[PDB]
Amino acid sequence: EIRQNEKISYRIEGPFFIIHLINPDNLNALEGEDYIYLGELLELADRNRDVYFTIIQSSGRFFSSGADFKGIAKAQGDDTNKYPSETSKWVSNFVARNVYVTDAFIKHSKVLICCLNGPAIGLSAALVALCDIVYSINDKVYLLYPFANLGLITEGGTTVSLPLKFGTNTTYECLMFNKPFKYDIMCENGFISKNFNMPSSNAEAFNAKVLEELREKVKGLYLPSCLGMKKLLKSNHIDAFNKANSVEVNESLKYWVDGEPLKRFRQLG
Amino acid sequence: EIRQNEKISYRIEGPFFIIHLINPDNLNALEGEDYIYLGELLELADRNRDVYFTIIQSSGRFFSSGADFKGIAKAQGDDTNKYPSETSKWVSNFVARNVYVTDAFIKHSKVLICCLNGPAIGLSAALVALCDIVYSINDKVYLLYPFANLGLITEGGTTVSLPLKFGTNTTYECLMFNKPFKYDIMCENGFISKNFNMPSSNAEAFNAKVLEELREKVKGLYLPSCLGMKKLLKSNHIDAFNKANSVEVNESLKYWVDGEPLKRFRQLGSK
Amino acid sequence: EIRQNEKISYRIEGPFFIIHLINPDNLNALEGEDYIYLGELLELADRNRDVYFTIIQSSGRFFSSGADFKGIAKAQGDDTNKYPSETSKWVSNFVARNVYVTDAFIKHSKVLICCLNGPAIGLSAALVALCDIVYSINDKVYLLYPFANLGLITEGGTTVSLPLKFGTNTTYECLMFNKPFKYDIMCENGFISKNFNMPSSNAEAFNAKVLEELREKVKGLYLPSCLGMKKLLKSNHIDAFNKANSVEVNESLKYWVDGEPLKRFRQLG
Amino acid sequence: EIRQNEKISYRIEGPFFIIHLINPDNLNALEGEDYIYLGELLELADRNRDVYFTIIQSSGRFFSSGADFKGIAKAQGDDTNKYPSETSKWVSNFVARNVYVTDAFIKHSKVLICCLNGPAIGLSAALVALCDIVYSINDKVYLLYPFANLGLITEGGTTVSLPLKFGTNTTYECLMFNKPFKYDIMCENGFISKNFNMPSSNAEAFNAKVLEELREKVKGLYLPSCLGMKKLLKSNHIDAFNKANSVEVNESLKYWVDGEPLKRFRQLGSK
Amino acid sequence: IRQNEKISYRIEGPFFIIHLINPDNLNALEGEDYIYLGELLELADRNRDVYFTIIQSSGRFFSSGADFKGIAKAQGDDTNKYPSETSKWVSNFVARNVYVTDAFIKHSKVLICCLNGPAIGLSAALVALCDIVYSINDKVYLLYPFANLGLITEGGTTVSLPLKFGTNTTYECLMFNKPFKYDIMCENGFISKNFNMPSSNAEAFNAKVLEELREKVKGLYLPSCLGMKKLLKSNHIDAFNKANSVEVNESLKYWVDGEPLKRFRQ
Amino acid sequence: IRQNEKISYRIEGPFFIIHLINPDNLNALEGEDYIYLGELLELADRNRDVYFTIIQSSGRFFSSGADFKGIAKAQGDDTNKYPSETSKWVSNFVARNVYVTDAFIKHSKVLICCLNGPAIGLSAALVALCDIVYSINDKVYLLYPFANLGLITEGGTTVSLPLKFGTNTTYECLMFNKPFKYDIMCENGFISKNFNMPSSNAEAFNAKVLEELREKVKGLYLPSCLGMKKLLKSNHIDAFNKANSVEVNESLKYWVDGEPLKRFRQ
Ligand SMILES: CCCCCCCC(=O)SCCNC(=O)CCNC(=O)[C@H](O)C(C)(C)COP(=O)(O)OP(=O)(O)OC[C@H]1O[C@@H](n2cnc3c(N)ncnc32)[C@H](O)[C@@H]1OP(=O)(O)O
Ligand SMILES: CCCCCCCC(=O)SCCNC(=O)CCNC(=O)[C@H](O)C(C)(C)COP(=O)(O)OP(=O)(O)OC[C@H]1O[C@@H](n2cnc3c(N)ncnc32)[C@H](O)[C@@H]1OP(=O)(O)O
Ligand SMILES: CCCCCCCC(=O)SCCNC(=O)CCNC(=O)[C@H](O)C(C)(C)COP(=O)(O)OP(=O)(O)OC[C@H]1O[C@@H](n2cnc3c(N)ncnc32)[C@H](O)[C@@H]1OP(=O)(O)O
Ligand SMILES: CCCCCCCC(=O)SCCNC(=O)CCNC(=O)[C@H](O)C(C)(C)COP(=O)(O)OP(=O)(O)OC[C@H]1O[C@@H](n2cnc3c(N)ncnc32)[C@H](O)[C@@H]1OP(=O)(O)O
Ligand SMILES: CCCCCCCC(=O)SCCNC(=O)CCNC(=O)[C@H](O)C(C)(C)COP(=O)(O)OP(=O)(O)OC[C@H]1O[C@@H](n2cnc3c(N)ncnc32)[C@H](O)[C@@H]1OP(=O)(O)O
Ligand SMILES: CCCCCCCC(=O)SCCNC(=O)CCNC(=O)[C@H](O)C(C)(C)COP(=O)(O)OP(=O)(O)OC[C@H]1O[C@@H](n2cnc3c(N)ncnc32)[C@H](O)[C@@H]1OP(=O)(O)O
C-alpha cells in the first residue's frame, strides 16, 4: 500500500514487480516528487518477499527526458519565501531527492531490469544505468547525460556507473562534450542484453514481450539463487556507489547556489 | 556575506574563523534550518583564504542537546498537507539537513577545533566527533548518542567516527545501551587534547582562554603547512565518512517513517 | 531446532540468545566439531527474529583453552587412510572448520556479547576478539594467542581483530613473542566494557549477573535500533575480515602440511 | 613429488608447467578430491623456481562439465553416519574444497594460461575465469554457470571475475537466467586472447599447437619480468577475490543445507 | 617555466597545448624531459583559464619512450658520482618516474592526447593516463616492451592497462611483448575518434583536432567538465597512487640487477 | 654493501642489527644515509637467516632527522647542475624519501627499533614504521616539526601517526608543532617496554635489549613470526603505499616554493 501516481503505475505479476512510467505526452519527465515516488516503489518491491525482479517500464517514444524543468522552475521564482537561503532551498529541492532515489536503486536487493522503450536523459538515464539488466526496443535508443550543457555535474552515481559500464575514456568524451551514449556504444559494451528490434511507436507491445519472455526465462530456475547471487554481485561497487552518491549530491549543490543550472534550465526548447 | 542566525554567530580574528552557538536558554538545541546554517558557515570558512582554523564554540552549561524536539514536532503534526507521504516528508526534513551538514564537516579543509563547554548529544555530538581537535572545559563533559533510545540509528558519520575515535567495543557498549562517552573514556582515548579544568558557569572565559592559547600556539608556524598536512590526513578515512554519510541518512529514513522516533521524541523531555 | 552438544548448551531468554560453554574439567577446549556447532548456533540465533543479543558464556576457571589437541591428534596417526594427502586432510580438518566458524562470527547480525569468566586461548580467544562487547569476571583474565609457539599463524581474523582492537604495535610484541594480552592491556584499550570483579571460582554466579544487568540495560531502548546500528557499524571492517579469513585459513594450511604444528601440539602439558 | 591422479596429469617442459585433464570419457568432471589435487598441482607449480607458466589443458570434446554429480550424490545419501549434521557435512565437503582450490588460483604467482578445448561449466568455468590468459580451440566454446538452475550461487570468485571480465550487465543477464557466456561475448570482451579455429575432435593437436606457439612467444623475453609484472597486476583485485572467496563459500553453505542443490543435481542429468 | 628544445607549449583560449617537437629522434625523451612535462602539467593545472591540456606530437611517432642514448649516459660515462648502484637508479629512474607519473595521475584539467603515431614505454604509459585519445590513422599502436627489456610495468600501467583494455587482453600483451594495436584500441573504446589522416602530416592532424575541440566546447559550462573529472578521478586515484609508488620501487631491483642495461645496449 | 662511516650493521644469529653510530652529530642523516638504510633493509630482507631487523643508535639521541647542513649543500653551493628547482628536489628529496620509506613499509622481517633518545622528522617517521619499539628511559619523544619547517607529513606519518596515536591526538601534535612525548607513547601502546636505563649509556641499553630478545625468541617457530607479519602487513600496506607516493609529491610544492630552505637556514 502506497499513494498513487498519475504519472507512474505499478503492478505485481508472479515474481515480477512492474514499475510503469505512464506519462508520454509530457515525455515521461519526472518532478522530484515522482523521483521520491520511484524510491518509494522500489522499497515496496524490495520489502515484498514474493518479488524477485523489479522491472522498470515506460511509455511513448522516450523512456524519460529526465528531470521536469517545469517542476524545477516552479521551485524558485514562484515562491521565494519559504527558504532562508538558496543553499537551504537546493538542499531540500535537489540534494535530498537525488540522494534518496539514487540510494533506493543502489541498495535494491532484487534484480532490476530496465526496458528502454526510447531514449533516457539526465537523472533518469542515471537510474537506467543503475539497473542490472537492460533490454532495448530498437536501435534508435540512447542515453544522454547533458551535465556540462546544464551547468551541473554527474548524478545518480554516474560518476561510478558510467565508466564502470561504458569505459573511463568513452565516458569522458561523452560527459565532457555533452555527447550521447548511442545504441552502438551500448551494444559494443554489452550494456543492452537484448534488442527486441521492435517499431519505435509500439512501446506497449514491446513492454509486454519482455515480460512474455521473462516468464519463460525464469521457468525452472531456483529464484532465491538469483537473489543470493545479486547479493554478492552487489558487493563489488556498493561502496564506490555509496561514496559517490553522497559526494555527487553535495558537490552539485554548489552549482545550484551559483545559479547557472537555473539560467540554463530556462531553455531549453 | 550570509543571512543572520539569531542562534549562531561568526567572526574572524586573523586566521581564526569562530562559530559561536549563542542560545543557552534552550541548551543550544539546533533546528533543521540551524544545522544547515552551520554548514553554510563552514563553507564560508572554507572559501575564505585567510582562514586556517574554524573554531566551533558554545554558550552556557551545554555544548548542544542536539536536534530540537520540539522543532521536530512542528515538522510533523502541525501541517500534514504539505508532503505527499511520510517518506517524502522525512527525505525533505531529515535526509536533506543531515546529509548536508555532515558533509560540510567531512570535507572541510581547515583545521577544525571544537570547544566542549558542556555535554553534546545526538547530531551535535556527531559534529563534535567530526572535528580535528577538541578541548574541554572541565571533567564533567560528555558525549551522548541516544539513538537506541530514540528509535534511531547512527548519524553524522558516527558509524565511522565513534569507533575510529573511541575504539569499537567501547562504541558498542555505548551506542547499543544508550550510555554516554563520559570524560574519562574521552581522555583515555586521547579524544580531548587538553582539558582546561574550568568551572561550568564561566564558559565565556573558557572560550576566551582557548582562543588566547591558540594565538600563542600558532606563532611562528607555517600555516599553509597545517592545511597541507590536514589534506593528507583527511584521505585516511575520507571515503569511509562519505560512504557512511549517504547510507546513514537513507537508512534512518526507514525509522522516521515507522514513526517510533516521533513517538519517542514526544515523551521523555516534558516534565 | 538443532543437535545437542554435551559440551555446549543454548537457551533463549527474552531478546537474548545464550550460548553456554559447559565443559569445565576439560577446560572448555573445543574440538573442530564443537567449533562448527558454535557456528551452527550463531546462525540459529541470527535467524531468530526475536533474538537481538547473542551472549556467549562459559564455565569454570577458563573461557576456553582453545582447540582440543586430543581432537587434533586423533585426526592424524589413529587413521591415516582416509585422505589422499596431508593437504587434503588439513583442508578438511583445519581449513574448512576455521573459515566456517570465523565467518559465522564475522557476519553475525545481532550484538555479540562475550562474558570472559577466565582466560581464553588460540581460536577461542580469536572468537572472543570477534564479539562486539566483552565483560570480564575479575582482573585475572587474559587472552593468549600462542601461534609462534605452536608453529602456526594468526587465525579467526586476528590478523584484523587483534591490532584493530589492541593496537598494531601491542599486537606485534604479543604475537611475535607468545606473550598474552593481559587484563591491564584490555582495560587500557577499552576492550573490556565492565569488570564485574567477582571471585575467580564463581563463573556461574557471574554469568547470571551479566544477564541480570542486561535485562535492565535494555529496558526502554528500541531494540531494532541496536540492530540497525550494528548493521552500519559492521561495514567498517567486514571486508578486511572477509579478506583476512580466506587468507589466514589458507596460509596456515602450509604450516600443517610441513608438519610442525603437530610436533608442537603433541605437548604440550 | 605428489600422489598420482588417474584423472589429472602434470609435466614440465622448460619453463612451462603443464596440467592436463585426461578423462574425456566422463567430460573431465572433477570430484571434490580432484579440485583439491588441482590446487596441490598449482602449489607445486608455484614452488618450482624454473616454472614461469602454468598451462591448464584438457581432453576430448569438453574442457570440464564441472563438479561430479554423481560424486556429489555419493557424498550424501550413501553414508549418513559420518557427519554430525547437514552443516558439518557441507563444510567438510563443499566449503573445504571450494575455498582451497579457488585460493590456489587466486594467489598463484605464475602466468596462468587456460586452453579451452570445449565448454566449461560451474566451478570449472570459474577456474577458467581465474586464469590470466585463455586461448580457445574453435568458436563453439562457451562458459556456463548454472547456479540459479542448481539452487546455488556464485563460486570460484566469479562474483569478482565474471563482471571483472565480461562486464556487469552481461554477467547478470547470464547468471540470473542460466544463460551461457558464449564465444562471441568472450571474443567481444577480449576474454579469449586467440582462437585457434581448430576442429573439435582434435583437442590433442590444439593442445600441442598452443604449446608450440608458447615456446616461440617466450623467445628472447626476460621471464622474471613476466613474473614481476604479474605480481603488480595481481594487486589490482587480489583483495576482492580474497573477500569474495571466503564469503562465496560460506554463503553457498546455507543452500546445501536447505537441500535444493541435491534435489536438483539429482534430476536433469539422467536420461 | 624554462625553455625545452624538444617540448614547446602554447595556450589557446582554455586549451593548454603541449607539442613534442623533436621528430627526427622519434620524440624519445630523457628523464629530464619527463620532469619537464610534469612541470608543464603543473602550469596547466594552476592556470585558472585552462580547462583542457592537449598533448600533441610530431612526425611519424608520438614518442618511442625513454631516450636509450641517455640511459647509457647515466652509466657508463660517469660512475663516480653515486655511492651505490641502488642510489644511482633511485635518482635517475625512481625519482623521475614517480614525479612525472604523479603529475598525470593528479592533473585536474581534461587531459586529451593526440596520438599522431605509435607510443612506446613510459610515453605510452602516459597516453593511457590521458582522459581522451584521438588518433591520426589506423596505423597507430601502443607498445609496452617491459618483458623484452628486463623491466616491469610503469606510469601506472599496472592499474591503467587492465583498466582500459581488460585484464586478460593486458596479460597477452604485457607477458609476451605484443603491442596493443589500433583494432584493440578501438575495441576497448580507448580511441574516441580516428581522424583517418595521412601519416605524412601530423601537423595537419593536430590543428584539425583543435578545430574540432573548439567546436565541441561551444556553449558548454566549462567548470562542469572540471567538476565532473574531480568526481570521475576518485574511482581510481587511490589505486593509481598505490600503483605509482610500488611500480617505481619494484623496478629498482631490475635496474640494480643489470638486465635493462644489458638489454638496452642492443 | 658498501661501508658507511655513520651506520654500521652486524648479524647475530637471526638478528640483523643496524647501529647508527655518529652521536656527536645527533645521528642526523643525509639523503644518501637514508638510501643506505633502505639498502641495508634490502640485505636484511633477502637474508633467509634473519628474522628480526634491529635498528639501534648512539649517545643522547636516536636521530634528529635530516642533516640540515646537507640540505644547504644541495642548494646554494652548486646550482648548475639542475635545469629547474622542481628537478632539484625531485632528485634530492622526492627520490630519497620514496625509496627509504618504501623500504621500511615493505620489509618482511620483524622490525624492532631501540629508541635510545629522541627521534625527529624523517628518522621519527621511520620509528613509527617499526613493528616494535623499546625505549631507554621516560625522557624520549618523537617530534614531527613539519608545521614549523614549512613542510608536510613524511615517511608515511600520514597513515602511521593517526594509526598509532589516534586521529585527534595526531592533529594537536602535527598542526601545532608539539612532540609526542613519552607519556602519550606509552598511553597509545607505541612503546612495548621501557628499560628505565640511564640516558648516559645508550650502549648498555642496546646490549640489554638484545639480551632480552634472544631470551624472548627461545623455542619459538621463527617462520611463524614471519608468516604472521605477512598477514599483519596487509591491514595497511595499501594505505601506506598511496601515502608514500602522494606524501613525496605534495611536499615538492613546498620545497620548490622556498619556505623549508628559508626555515632551515635558522
Ligand atoms: C530531484 C530533482 C532532480 C533535478 C536534477 C536536474 C539534473 C537532471 O536530472 S538532467 C535531466 C533534464 N532533462 C533535460 O535537460 C532534457 C531536456 N529536453 C530535451 O534536450 C528535449 O525534450 C529533447 C531534444 C531530448 C527531445 O525533444 P523533442 O524530440 O523535439 O520533443 P519535444 O517537442 O521537445 O517534447 C514533447 C513535449 O514534451 C515536453 N517535455 C519533454 N521533456 C520535458 C522535460 N524534461 N520537462 C518538461 N517537459 C518536457 C515538451 O515540453 C513538449 O511539450 P509541449 O510541446 O506540449 O510544450
Ligand atoms: C536535521 C534534523 C536532525 C534530526 C535528527 C534527530 C536525531 C538526533 O540528532 S538526537 C538529538 C536529540 N536530543 C535529545 O534527544 C536530547 C534530549 N534532551 C535531554 O535527554 C535533556 O535536555 C537532558 C537530560 C540532556 C538535559 O536536561 P536538563 O539538565 O534537566 O535541563 P532541561 O530543564 O531539560 O533544559 C532546559 C530547557 O532547555 C530545553 N531543551 C533542552 N534540550 C532541548 C532540545 N533538544 N529541544 C528543545 N528544547 C530543549 C528544555 O525544554 C528546557 O526548556 P523549558 O524548561 O523552558 O521548557
Ligand atoms: C578446527 C580446529 C582448529 C585448530 C586450530 C589450532 C590452533 C588454535 O586454535 S590454538 C588453541 C590451542 N590451545 C593451546 O595450545 C593451549 C594449551 N593449554 C595450555 O598452554 C594449558 O591448558 C594452560 C597452561 C593454559 C593451563 O593449564 P593449567 O592451569 O596447568 O591446567 P591443566 O592441568 O593443564 O588443565 C586441566 C585439564 O584440562 C585439560 N586441558 C586443558 N586444555 C586442553 C586442551 N586445549 N585440549 C585438551 N585438554 C585440555 C588438561 O589436559 C587437564 O586434563 P587432565 O589433567 O585430566 O589430563
Ligand atoms: C568441491 C565440490 C564442488 C561442488 C560445487 C557444485 C557447484 C558447481 O561447481 S556446478 C558444476 C556442475 N556441473 C553441471 O551441473 C553440468 C551438468 N552436465 C550437463 O548440463 C551435461 O553433461 C551437458 C548438457 C553440459 C553435456 O551433456 P551431453 O553433451 O549430452 O553429454 P552427456 O551424454 O550428458 O555426457 C557423457 C557422459 O559424461 C557424463 N558426465 C558429464 N558431466 C558429468 C558430471 N558433471 N558429473 C558426472 N558425470 C558427468 C555423463 O553422465 C555421461 O556418462 P554416461 O552416458 O556414461 O552415463
Ligand atoms: C626517467 C627515465 C625513464 C626510464 C624508464 C625506462 C623504461 C621505459 O620507459 S621503455 C621506453 C624505451 N623505448 C624503447 O625501448 C623503444 C626502442 N626503439 C625501438 O623498439 C625502435 O625506435 C622502433 C622499432 C620502435 C622504431 O624504429 P624505426 O621505425 O626502424 O626507426 P629508427 O631508424 O630506429 O629511428 C630513427 C632514429 O631515431 C632514433 N631513436 C628512436 N627511438 C629512440 C630512443 N628511444 N632513444 C634514442 N634514440 C631513438 C634512432 O636511434 C634513429 O636515429 P639514428 O638512425 O640517427 O641513429
Ligand atoms: C632525503 C632528504 C630528506 C629531507 C626531508 C626533510 C624533512 C625532515 O626529515 S625533518 C628532520 C630535520 N630535523 C630537524 O629539523 C631538527 C633540528 N634540530 C634541532 O630542533 C635540535 O638538534 C634539537 C633542539 C632537537 C636538539 O639540539 P640540542 O639538544 O641543543 O643539541 P645541539 O647543540 O643543537 O646539537 C649538537 C650538535 O649536533 C648538530 N646537529 C644536531 N642535529 C643536526 C641536524 N639535524 N643536522 C646537522 N647537524 C645537527 C648541531 O649542529 C651541533 O653541532 P655543533 O654544535 O658542533 O655545531
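In order, the residues displayed for chain A correspond to 4-272 in Swiss-Prot numbering, which applies throughout.
From the backbone N, Cα and C atoms, a Cβ is placed for every residue, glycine too.
Note: A:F72 (substrate binding site) has non-local neighbours A:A32, A:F268, A:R269, A:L271, i.e. same-chain residues 6+ apart with C-beta under 8 A of its own C-beta. Residues annotated as substrate binding site in Swiss-Prot: A:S68, A:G69, A:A70, A:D71, A:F72, A:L126.
A:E158 to A appears in Swiss-Prot as a mutagenesis experiment; the accompanying note says: Loss of activity. A:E158 (mutagenesis position) falls outside any helix or strand according to DSSP and counts as coil. Counting only same-chain residues at least 6 apart in sequence, those with a Cβ under 8 Å from the Cβ of A:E158 (mutagenesis position) are A:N101, A:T105, A:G125, A:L126, A:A129, A:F150, A:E251, A:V252, A:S255.
Annotation comment: Swiss-Prot describes A:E158 as active site, proton donor/acceptor.
For A:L126 (substrate binding site), other Cβ atoms within 10 Å of its Cβ number 24. For A:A70 (substrate binding site), the count of additional Cβ atoms within 10 Å of its Cβ stands at 25 [all protein chains shown].
Site extent for substrate: among the recorded binding residues A:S68, A:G69, A:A70, A:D71, A:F72, A:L126, the largest C-alpha separation is 12 Å.
Compute the center of the Cβ atoms of A:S68, A:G69, A:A70, A:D71, A:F72, A:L126, which mark the site for substrate; besides them, the chain residues with Cβ within 8 Å of that center are A:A32, A:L33, A:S67, A:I75, A:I124, A:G125, A:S127. Note on A:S68 (substrate binding site): other Cβ atoms within 10 Å of its Cβ, all shown chains, come to 21.
Around the Cβ of A:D71 (substrate binding site), a 10 Å sphere holds 22 further Cβ atoms from the protein chains shown. Look at A:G69 (substrate binding site): DSSP puts it in coil. The Cβ of A:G69 (substrate binding site) lies under 8 Å from the Cβ of A:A32, A:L33, A:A123, A:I124, A:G125, A:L126, A:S127, A:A128, each of these being in the same chain and 6 or more residues away along the sequence.
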